[PDB]
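Participant: My questions will all concern the structure given below.
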Amino acid sequence: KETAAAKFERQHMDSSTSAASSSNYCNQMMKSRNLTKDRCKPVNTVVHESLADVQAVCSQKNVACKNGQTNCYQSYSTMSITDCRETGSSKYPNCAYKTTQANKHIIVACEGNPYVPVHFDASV
């Protein structure tokens, strides 16, 4: 069973690039990170910063999570991210994604020791 921290890295981390590469970036990323294996993951945000920078967010601005929990943190600075979302013509096993690149603050839920990201709550 994949640890929560490891799942967050696989789903939300892509440092090897400063930003989404092409309108086809999401199709490629979603498939490679195995988010289209048995079904197309509807929505998924990927952060284009170092793992260290993302993990550091857990010590930054403490904000409420969408679900009411209080273990969410908002990055002080904006970060390069790509939102991947299924399009209308998307249909398993032929998943299709719209790639939207942006630079904003990320909000992640953190837990454990070390205290690291385990959920991507949203971006602002």
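So for chain A, numbering is Swiss-Prot's, and the shown residues are 27-150, in order.
Structure determined by X-ray crystallography, 1.8 Å.
Cβ from N, Cα, C; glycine included.
What Swiss-Prot shows for this protein is this:
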type	residues	note
ACT_SITE	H38	active site, proton acceptor
ACT_SITE	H145	active site, proton donor
BINDING	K33, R36, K67, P68, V69, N70, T71, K92, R111	substrate binding site
MUTAGEN	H38 to A	Loss of activity
MUTAGEN	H145 to A	Loss of activity
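Mind running through what each feature is packed against?
Facilitator: Listed in sequence order, the residues of the same chain lying 6 or more apart from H38 (mutagenesis position) and placing their CB within less than 8 Å of its CB are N70, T71, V72, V73, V80, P143, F146. Following the DSSP three-state reduction, the secondary structure of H38 (mutagenesis position) is helix.
Classification of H145 (mutagenesis position) by DSSP places it within a strand. In this view, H145 (mutagenesis position) is surrounded by 20 other Cβ atoms within 10 Å of its Cβ, with every protein chain counted.
Around the Cβ of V69 (substrate binding site), the same chain contributes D109, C110, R111, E112, each under 8 angstroms and 6 or more positions distant in sequence.
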Participant: Let me know how many other Cβ atoms fall within 10 Å of the Cβ of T71 (substrate binding site).
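Facilitator: So the number of other Cβ atoms within 10 Å of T71 (substrate binding site) is 18.
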Participant: Suppose we draw a 10 Å sphere around the Cβ of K67 (substrate binding site). How many other Cβ atoms does it contain, all chains included?
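Facilitator: I get 17 for this one.
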Participant: Among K33, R111, all listed as binding-site residues, which has the most CB atoms within 10 Å of its CB?
Facilitator: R111
